[PDB]
Structures are given as C-alpha cells and as structure tokens.
Amino acid sequence: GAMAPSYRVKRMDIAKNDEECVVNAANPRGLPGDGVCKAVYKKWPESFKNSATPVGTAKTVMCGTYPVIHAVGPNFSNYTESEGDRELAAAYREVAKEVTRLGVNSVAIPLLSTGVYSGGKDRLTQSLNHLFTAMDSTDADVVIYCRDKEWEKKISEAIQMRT
Ligand SMILES: O=C(N[C@H]1CCS(=O)(=O)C1)c1cccs1
Ligand SMILES: [Cl-]
Ligand SMILES: [Cl-]
Ligand SMILES: [Cl-]
C-alpha cells in the first residue's frame, strides 16, 4: 500500500496516467465506445480481449503486465434514478475489490456515469461520493482524472474538505 494513502485530481487524458493501473469507464459489451473508453481502447487495445461484463461490475484484463479494470457504470438514460444509483455504487465497490486484489500502490480512475451515461444530468457529486465510499477503505493512492476546468476545481475542493 501507499505510505500515506491520498486522493488527488488531474485535468488531462487518463490514457497518459502516471499510476500502476487504470480504471476504464467501460460499456457492457467490451466495445471501443467513446470518451474515456475510446482513449483506453487506443492506448491498451489488448485489454479488450473478453472484457465484456454486466452493468455494476468490474473485470480486469492485462495489457502486458499493466492492469486495465473495466468498470461498467449504468446508463441513466435507461435506468431509473433509484436503480442507476444502486448500480453506480456497485461498480465502484467492484473497483475497490479489484484494486485490492491486484496489490497496486496507485490507481487512475475516471468519474463513472458522468459522460454519455449521465442521462444529461450533472452527476459529479453523486459519482465522486460513491467513489469515496468504495475507495476509502483501500490503501492505494487514488488519482481522479477529469477534462473540464470547473469539474477539476469542484473535485479538488471535495478532496481538500475532508482533510
Ligand atoms: O467515457 C466515459 N464513459 C464511457 C461509458 C461507456 S462509453 O459509452 O463507451 C463511454 C466517461 C466517463 C466519465 C468521463 S468520460
Ligand atoms: Cl491531455
Ligand atoms: Cl459515462
Ligand atoms: Cl470532466
């Protein structure tokens, strides 16, 4: 584990992360997809061999020795707010189990269900809070990746508030 486990946020492409493993914001069918998923496909295409997995789950596939944890958040266009909230929390709990099993000291993670799966709603606080609930009991250094300047500021504020 990390000597003093921390949370940090960076505004940049997660495909250029400086961590020991990455979490992909995957679709259930293991397709190249869009956004983070397409960037992950271009950087680690080998990790998409048998990566299909249901909503609310995570499935790890190596690219060489580098782990890619495919986490499938719900598409809020399809689920009700109640059911989607439950599956979003579940996807993050499965990420925590995989990070622990892998024994890594750091992990790069995006905010699940905040892009094309958001159903057109701002889900920063909802997704980030489920990320904290799952990852708080792990000892890996967590680095959250985002692309928007206002989101970077809000995530950074939420991290610092708890310290
Ligand atoms: O790329 C994202 N979501 C993926 C869900 C499956 S997909 O439709 O292929 C795109 C992101 C999540 C957060 C920021 S971007
Ligand atoms: Cl970048
Ligand atoms: Cl998304
Ligand atoms: Cl963002």
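The count begins at 1 with the first shown residue.
Method reported for this entry: X-ray crystallography, 1.5 Å.
Each residue, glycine too, has its Cβ placed from N, Cα and C.
According to its DSSP assignment, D13 (mutagenesis position) is coil. All chains included, 13 other C-beta atoms sit within 10 angstroms of the C-beta of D13 (mutagenesis position). For the mutagenesis experiment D13 to A (Swiss-Prot position 1343), the note given by Swiss-Prot reads: Partial loss of ADP-ribose 1'' phosphate phosphatase activity.
Taken from Swiss-Prot, the feature ADP-D-ribose binding site covers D13, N27, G35, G115, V116, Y117. DSSP gives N27 (mutagenesis position) a coil state; it is part of no helix or strand. Taking all protein chains in view, 21 other C-beta atoms sit within 10 angstroms of the C-beta of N27 (mutagenesis position).
According to Swiss-Prot, the mutagenesis experiment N27 to R or Y (Swiss-Prot position 1357) carries the following note: Almost complete loss of mono-ADP-ribosylhydrolase activity.
According to Swiss-Prot, the mutagenesis experiment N27 to A (Swiss-Prot position 1357) carries the following note: Partial loss of mono-ADP-ribosylhydrolase activity; complete loss of ADP-ribose 1'' phosphate phosphatase activity.
For the published mutagenesis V36 to A (Swiss-Prot position 1366), Swiss-Prot gives the following note: Partial loss of mono-ADP-ribosylhydrolase activity. Here the Cβ of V36 (mutagenesis position) has 25 other Cβ atoms within 10 Å, regardless of which shown protein chain they belong to. In the three-state DSSP scheme, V36 (mutagenesis position) is classed as helix.
Among the mutagenesis entries in Swiss-Prot is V36 to E or F (Swiss-Prot position 1366), noted as: Almost complete loss of mono-ADP-ribosylhydrolase activity.
Annotation of the published mutagenesis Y117 to A (Swiss-Prot position 1447) in Swiss-Prot: Partial loss of mono-ADP-ribosylhydrolase activity; complete loss of ADP-ribose 1'' phosphate phosphatase activity; the original residue is retained in the structure shown. DSSP assigns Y117 (mutagenesis position) to coil, not to a helix or a strand.
The annotation that Swiss-Prot gives for the mutagenesis experiment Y117 to V or W (Swiss-Prot position 1447) reads: Almost complete loss of mono-ADP-ribosylhydrolase activity.
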Inter-residue Cα distance where the pair is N27 (mutagenesis position) and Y117 (mutagenesis position), in Å: 9
Close mutagenesis positions near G115 (ADP-D-ribose binding site), where close means Cα within 10 Å, chosen from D13, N27, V36: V36
ADP-D-ribose site span - longest C-alpha distance across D13, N27, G35, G115, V116, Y117, in Å: 18
Alpha-carbon spacing, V36 (mutagenesis position) to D13 (mutagenesis position), which is rounded to whole Å: 8
Cβ atoms near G115 (ADP-D-ribose binding site) (within 10 Å, other residues, all chains): 17
